[PDB]
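Visitor: Just dropping this structure here.
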Amino acid sequence: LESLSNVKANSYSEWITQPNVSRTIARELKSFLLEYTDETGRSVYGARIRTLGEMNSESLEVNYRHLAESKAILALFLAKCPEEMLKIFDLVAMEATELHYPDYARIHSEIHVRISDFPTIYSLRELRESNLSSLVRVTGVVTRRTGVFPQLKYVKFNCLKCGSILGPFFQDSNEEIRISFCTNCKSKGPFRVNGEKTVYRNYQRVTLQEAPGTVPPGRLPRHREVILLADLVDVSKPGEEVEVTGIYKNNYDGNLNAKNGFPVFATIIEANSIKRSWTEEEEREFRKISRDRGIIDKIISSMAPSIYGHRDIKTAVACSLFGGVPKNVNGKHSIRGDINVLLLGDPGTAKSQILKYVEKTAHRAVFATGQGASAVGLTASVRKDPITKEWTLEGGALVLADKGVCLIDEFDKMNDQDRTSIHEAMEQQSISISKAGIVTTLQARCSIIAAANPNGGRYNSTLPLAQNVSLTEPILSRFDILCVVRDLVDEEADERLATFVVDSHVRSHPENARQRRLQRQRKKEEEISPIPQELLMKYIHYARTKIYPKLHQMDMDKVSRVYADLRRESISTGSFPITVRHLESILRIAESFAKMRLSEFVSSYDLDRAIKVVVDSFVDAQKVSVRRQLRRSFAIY
Amino acid sequence: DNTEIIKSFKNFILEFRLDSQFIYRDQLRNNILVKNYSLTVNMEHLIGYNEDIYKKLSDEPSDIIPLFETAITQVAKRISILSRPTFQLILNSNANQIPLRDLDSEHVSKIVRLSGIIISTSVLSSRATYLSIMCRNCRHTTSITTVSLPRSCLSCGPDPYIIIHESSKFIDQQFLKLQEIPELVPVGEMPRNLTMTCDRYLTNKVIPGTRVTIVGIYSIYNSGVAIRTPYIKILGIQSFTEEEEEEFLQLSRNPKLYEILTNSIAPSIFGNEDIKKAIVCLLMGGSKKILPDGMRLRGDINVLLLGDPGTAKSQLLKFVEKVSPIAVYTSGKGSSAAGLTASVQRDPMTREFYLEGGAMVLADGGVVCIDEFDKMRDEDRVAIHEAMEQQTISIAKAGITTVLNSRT
Amino acid sequence: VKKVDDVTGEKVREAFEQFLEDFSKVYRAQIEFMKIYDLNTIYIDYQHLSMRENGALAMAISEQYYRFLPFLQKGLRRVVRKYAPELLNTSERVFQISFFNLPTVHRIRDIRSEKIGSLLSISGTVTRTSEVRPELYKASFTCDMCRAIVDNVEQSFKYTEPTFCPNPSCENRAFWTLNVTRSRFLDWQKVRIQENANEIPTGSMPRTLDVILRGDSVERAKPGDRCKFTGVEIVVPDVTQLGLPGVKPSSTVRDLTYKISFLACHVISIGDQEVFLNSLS
Amino acid sequence: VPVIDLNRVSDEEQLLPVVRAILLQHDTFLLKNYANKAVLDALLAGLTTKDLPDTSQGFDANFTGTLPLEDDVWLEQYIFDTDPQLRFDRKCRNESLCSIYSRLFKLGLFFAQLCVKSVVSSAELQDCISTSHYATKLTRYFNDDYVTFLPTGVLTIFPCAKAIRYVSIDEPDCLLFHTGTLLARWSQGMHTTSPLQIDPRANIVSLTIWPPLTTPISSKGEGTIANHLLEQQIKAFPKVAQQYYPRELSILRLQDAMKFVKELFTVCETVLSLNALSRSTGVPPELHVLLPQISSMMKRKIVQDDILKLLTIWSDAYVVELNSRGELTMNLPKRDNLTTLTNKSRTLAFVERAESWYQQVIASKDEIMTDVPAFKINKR
Ligand SMILES: Nc1ncnc2c1ncn2[C@@H]1O[C@H](COP(=O)(O)OP(=O)(O)O)[C@@H](O)[C@H]1O
Ligand SMILES: Nc1ncnc2c1ncn2[C@@H]1O[C@H](COP(=O)(O)OP(=O)(O)O)[C@@H](O)[C@H]1O
Ligand SMILES: [Zn+2]
Ligand SMILES: [Zn+2]
Ligand SMILES: [Zn+2]
């Protein structure tokens, strides 16, 4: 038959299960696999099948749009009963593969087809009962990963009252199947699984958590159990961000009907395909922006527009947002690619609300308070698995912020042990742990932005930095940029700040309507920033994703002499622990400056601005009597 | 049909000749003289002797290994009768080992080869190997060699039989925990553990922290919807190319070898030649000596980096952890005495308390890298005193006390 | 064979259908709105329910709500078939009723066994919450001896297998195969609340209670919120009654313990000039 | 990428099976150990360091000469054909370029003949390229962001196989051989080719080979190969075509918009079908909700104007009623929500409408605009 499956006599399951309809759609699927219209590209699926047989793998990726275009209702059936369609489509793929490479079943039992580019995406919080048993595509962050264990797939039973063997039953991962009548005895006697004639499968369970920047206000993070089957194991590890496509099914049957009041179950997602990306229209506008002369100043002015002044802090914030190059030189050596910033100053200097801009600007940001954090909580926590009862580990805030930024407010007032827990994370970008027999190291590739208050609550300008804070030289050495702020009084500066703040409070006050309100919002953004903020976010993401400037030794002296000058001026004064780690800060911040221009090379101008920032940061932290001398000692730079 | 398999095993034992000697017959005779009822069969000789029985064993050993046991027992009894219990099969092999992470639902009931480190061992358990039973209703007796008692009498009601304890035999069994080498585990992953079981002469041969090579059968047992716990029937445990030997001997013959290796330690760092050479000495390590009173001299070299921050002190340890063949890296803050050293924990798979090794136990025979050492607690330091100076770890938890060695 | 009928329930259903047909037809507009926007639950103002037959209908419905609810559900589904049959379509007649705007609000202090099976409204500060789950509202089973199917097996507060095979040619009992496709489910959530500060006098400790929410009303309760609930009190089995003094009744041996929980259908959180001003006389 | 080595495969009986096997599966292959490669390296060095292009030559309607481009990039292009009927009088002015061209041609003519014998089943065209009948285009970029291009020749030859993308090619010691549109067209389905991406500022010289351009594209068509090359150059170089071929440029450009609107309709069908099957009711959703998903499927930004362009061609496509919110909506017009046969029928109806409108536009005597005007929904 053909086109006769379009008749809607009843719900889709009542029609698909009919053997004639199944044969018709299997023939249609075979036609789709054998021939597809990709013009100059020929039938790409044939080449895919041939190369899969060549590569000895089971993954036949199928573009949803292709099948939808070629066969209208054939894709819609998969969109509402994915399991039933895949059940026969696996056999169709298997025979198609055996056409090119015979005896494929001699090694591979089945073909695990994977769906790609499914056009409907739901969050982990948007799932509803109306989408039960349907195909869904969700995006989340891997938090906890269980082991890989075998699980039954086709089960046969042995009757106790006869030597006959019961027929095969498919394990849907829904319930521990227990038959009630023997096919020969018709008795309700005991049954036992015939293991020697039973086919298994691999099983793994992974929890997907809401992305750190996507948690709604005032609610705990949502998460679901995701089941990885059919060689889909080890596709992700804790800290990774993935998007997965699967089936929304219910399998928590058992004592829950009596332990908790009334009969209830719990939902899981059984994963079909998983994936761990820019259109031309976005790259064109990015490249239009990149060619503007002096783009660096616009970017710097774009950070936290409503905060007046503090340009020497805004530049550091922007540089940390863009970051540098994590040069894993020759593999055997590594350098952290991210810039660490400390905001130290008097109260009433917005050392905290800047972090409330990094949290809203960076792709993935984690915020914590000094006394509201624990060493176990930040790094990693130990858990016992509810299924396997084994010791398991769950990542903390630093593991969550992997390939992101971690924020710690009131960094000075946290207890010493929680502060010590940050030592390894600040340089190794990793968490090393040994608890309950678990020995492992997680990736913690994140930058740290810290805000703190000086000893006594007010900065003593007459005393060095190494005396105004309760911190120590080790901890200070893990930073790159130190921003010291004085709340000194002056009529002109105070008038400027007040007239900026009052207009900021006038702006932020409330007062195709969607388009009109977006236009008005962008008008207000233009009134205060040179770059639209959504474009800035996309630009930052694109720069972090694509641009990796390289270095040249054209200006070796200009950096070496600056390093020597700083070391000489730090020889006998209480000041920053200037070391090789601080030398690397110049290079990394120069790389960050270059990455704003999207240039592939580190230029002399970038190094000039880098040297300016580092030298100014070092100088502005010395005592008053020496500051006015070092002002003139470094007049060259 | 299986009589041919038994005959083939009999030929492979009695008549197989290597190095102009009946090596298998002679070794089985020597074991009988020693009264060790076990035979160490080498798979590399078995494949060379007969390929068909090797194919059967590789594909369906389920009936082959009972045949192995009974044939070896019969042949050994014949040899004992000629010269004047069930003999255990031990397999030695050198074929390629499948990685532990690659074990899947396809290798069910197949004999595989593995390598790893032992992290925990259970206490011995007594299992039945031959039983004689009597019916309580009519005193009828019979013998039985998973096994379960008959439901009806052979002469009485359901379940009439009881076990005659004074006319039965039992054997020992031990449960083992294997995991992959942490050096082969990429960061961001906890090494996979694996349950193994051994019986009779294969028990008590390893302790936690031991690195072994395994020949065994991949199988599952019931203890999640259908998550059947996998376990390994242990069959044989074992614990450089000639051109590589020549290359490394020439490297030793290099007149500038010491300086070359000194520069080779973290070449991407400048100077620090003294600490570089000290770390080289740590990597080589000292030589063990034993006093005539039985005490052992600790040959490990322990070095404390106690300088100003930012002097590449962490980078050196992170580089050594790459270089040393056995290396463990952990922070002082994120570790504990129960984690750094051994601990006693209950195994949920066998419902028994297990002695489990710690991080420093895993680093036995290697080097451990620890950072922020000043920030660990004093109890951990006290345990590390024993680990450093006596190469032992003393455990006194719950109601059990034990001492475990650690050459870290 | 004719089953026993509740004539009072039939009168209540008829009065409820007449109320739906005659009230002004804002509720029929609500039904159409649900059809347009694909909505599962209809909402009824209690003061609208209490303005027909001098509110005697509302009183009768409230005081035995757990009994009369099926009749109102039948009336509403008959009405929706009369006017919006497309809501019976799936891809199969899941439908909920939620009453709101109760006149009286009762404290956790004033919980009594007399209130069981009656409509009432309570308020309390939320302290702990559990994640949402699916609940088996109505299940269906297929026979094991033969292959007959049994639909509309309502699971009243317990896992309930069918008591017989409908065809007399089969002798199946105590064994069934559960369907997970033709069966339908609903959302489930439990809210653990605390007595408010202004209720407890000085020197008195606050009372705690567990509240049950189902359907789309879930997740509208947040910790620290002075939420308000509307529904009926229901008792649930309890295991902590063991060891208490006094004679305990027995069934014949079986146990018959109980503890009290509140089931709420409507959720609201207590908290723009004209919006506030239009709510005042 | 397959590699051909003259030290082991240099004979016709050796090359022909290898070339046929490569072309039955690939469109690009490499040449190794060619004797002139050592001289080719020195000639390339001389061109890129001493023999700079003659920037004063200018550019003509024949797409030959030294065309200035954006970012001060210069393009030196020459065309040669054995048939005198085409006036390619602008021969190459530089002797080093001719030295590279001759050394390329000496083996490239034989390789093109081998490819034609391998994949072209037409016995009348087995020797369509030879010393007596051949046409070549010499191309040289110069600098005083990859560009996608598709040669129309039988074979394309590059003296250096570096920085070329399709995955990148990094084989400097091998020459790159790429098949064009004509060879695949005459292959009768036995061989296909794909466009390449190259750096326009890399100063790379390239050669492409055709039979004499007066040869028709096929016996089934009236236009010649020169017409196809002219179409390709007009599409590639609008600035040059403006002086000489404006109307042809507009006609050629409108086809891209036609394909765009067709694929937009194809995407919208799937989007609306999935929206309809995800609801128990047929209420039309607001357009602004559908737009992100539509743009994601299209893999480029889609706006309301592009949607309204569809209504211009096929009025019976969708129902576009405006919601009480003031937000535009769209829905399927069919009462019984969908049928695959009716879906194909509606797609074919839109295709027919688009083709008829394209023919109407190109038949007009007025100058053609290259974009479909947008429909206006009646304001309420
Ligand atoms: N430089 C500034 N420009 C504008 N507003 C500022 C500035 N510094 C502080 N403020 C205002 O003062 C408040 C400071 O908040 P907070 O960041 O907690 O101060 P700090 O962290 O410095 O103690 C902010 O709400 C901000 O509006
Ligand atoms: N001699 C050196 N050569 C190269 N890099 C060095 C040298 N000394 C220090 N460094 C730099 O210092 C960093 C290591 O600092 P580290 O020892 O981790 O700080 P801390 O002592 O606070 O742990 C590395 O990034 C490395 O590049
Ligand atoms: Zn039976
Ligand atoms: Zn008996
Ligand atoms: Zn029945």
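In chain A, numbers come from Swiss-Prot; the residues present are 183-458, 475-709, 739-864, in order.
Looks like electron microscopy, 3.7 Å, at least that's what the header says.
Even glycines carry a Cβ here, placed using N, Cα and C.
Swiss-Prot feature annotations, pasted as is:
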{"type": "MUTAGEN", "residues": "A:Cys364 to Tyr, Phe, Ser or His", "note": "Loss of activity"}
{"type": "MUTAGEN", "residues": "A:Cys367 to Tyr, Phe, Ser or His", "note": "Loss of activity"}
{"type": "VARIANT", "residues": "A:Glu392 to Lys", "note": "In allele MCM2-1"}
{"type": "DOMAIN", "residues": "A:493-700", "note": "domain 'MCM'"}
{"type": "BINDING", "residues": "A:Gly543, A:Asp544, A:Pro545, A:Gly546, A:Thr547, A:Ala548, A:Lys549, A:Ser550", "note": "ATP binding site"}
{"type": "MUTAGEN", "residues": "A:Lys549 to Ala", "note": "Reduces MCM2-7 complex helicase activity. Abolishes MCM2-7 complex helicase activity; when associated with MCM5 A-422. Reduces MCM2-7 complex helicase activity; when associated with MCM3 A-415"}
{"type": "MUTAGEN", "residues": "A:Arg676 to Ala", "note": "Loss of MCM2-7 complex helicase activity"}
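Describe each of these features in terms of where it is and what it packs against.
Guide: The secondary structure of A:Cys364 (mutagenesis position), as reduced to three states from DSSP, is coil rather than helix or strand.
Around the Cβ of A:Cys367 (mutagenesis position), a 10 Å sphere holds 13 further Cβ atoms from the protein chains shown.
According to DSSP, A:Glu392 (variant position) sits in a coil region rather than a helix or strand.
Residue density at A:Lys549 (mutagenesis position): 25 other Cβ atoms are found within 10 A of its Cβ, drawing on all protein chains shown. In the three-state DSSP reading, A:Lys549 (mutagenesis position) counts as coil.
Counted within 10 Å of its Cβ, the other Cβ atoms near A:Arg676 (mutagenesis position) come to 21, all protein chains included.
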Visitor: Those recorded positions, A:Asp544, A:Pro545, A:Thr547, A:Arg676: which ones have a Cβ sitting under 6 Å from ligand 1?
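Guide: The qualifying recorded positions are A:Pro545, A:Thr547.
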Visitor: Which residues does A:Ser550 (ATP binding site) neighbour through Cβ under 8 Å, counting only same-chain ones at least six apart?
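Guide: Counting only residues 6 or more apart in sequence, the Cβ neighbours of A:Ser550 (ATP binding site) under 8 Å are A:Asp607, A:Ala649.
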Visitor: How many whole Å apart are the CA atoms of A:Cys367 (mutagenesis position) and A:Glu392 (variant position)?
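Guide: Computed Cα spacing between A:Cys367 (mutagenesis position) and A:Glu392 (variant position) is 53 Å.
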Visitor: Whole-number Å distance between the CA of A:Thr547 (ATP binding site) and the CA of A:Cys364 (mutagenesis position)?
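Guide: Just about 79 Å between their Cα atoms.
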Visitor: Translate the DSSP assignment of A:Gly543 (ATP binding site) into the three-state scheme.
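Guide: DSSP call for A:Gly543 (ATP binding site): strand.
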Visitor: Counting other Cβ atoms within 10 Å of each residue's Cβ, which of the binding-site residues A:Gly543, A:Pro545, A:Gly546 comes out lowest?
Guide: A:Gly546
Visitor: Quick one: pull the CA-CA distance for A:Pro545 (ATP binding site) versus A:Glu392 (variant position), whole Å only.
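Guide: Cα to Cα, A:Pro545 (ATP binding site) and A:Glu392 (variant position) are separated by 34 Å.
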Visitor: Measuring Cβ to any atom of ligand 5 with a strict under-6 Å cutoff, which of the recorded positions A:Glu392, A:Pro545, A:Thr547, A:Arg676 qualify?
Guide: none
Visitor: Among the recorded positions (A:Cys367, A:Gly543, A:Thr547, A:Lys549), which are close to chain B, meaning C-beta separation under 8 angstroms?
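Guide: Near chain B: none of A:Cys367, A:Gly543, A:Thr547, A:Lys549.
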Visitor: What subset of the recorded positions A:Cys364, A:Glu392, A:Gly543, A:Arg676 lies within 10 angstroms of A:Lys549 (mutagenesis position), using C-alpha positions?
Guide: A:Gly543
Visitor: Got a sec? Which of A:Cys364, A:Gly543, A:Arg676, the recorded positions, have CB under 6 Å of any ligand 3 atom?
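Guide: Within range of ligand 3: A:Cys364.
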Visitor: I'd like to confirm something. Which of the binding-site residues, A:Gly543, A:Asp544, A:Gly546, A:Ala548, has a Cα closest to the Cα of A:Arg676 (mutagenesis position)?
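Guide: In terms of Cα distance, A:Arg676 (mutagenesis position) lies closest to A:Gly543.
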Visitor: Applying a 10 Å Cβ distance cut-off over all chains shown, what neighbour count does A:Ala548 (ATP binding site) have?
Guide: 20
Visitor: Taking each of the recorded positions A:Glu392, A:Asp544 in turn and counting other Cβ atoms within 10 Å of its Cβ, which one has the fewest?
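Guide: If we count Cβ atoms within 10 Å for the recorded positions A:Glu392, A:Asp544, the smallest count is at A:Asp544.
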Visitor: Can you see whether DSSP assigns A:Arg676 (mutagenesis position) to helix, strand or coil?
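Guide: The three-state answer is coil.
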Visitor: Between A:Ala548 (ATP binding site) and A:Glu392 (variant position), how many Å separate their Cα atoms?
Guide: 29
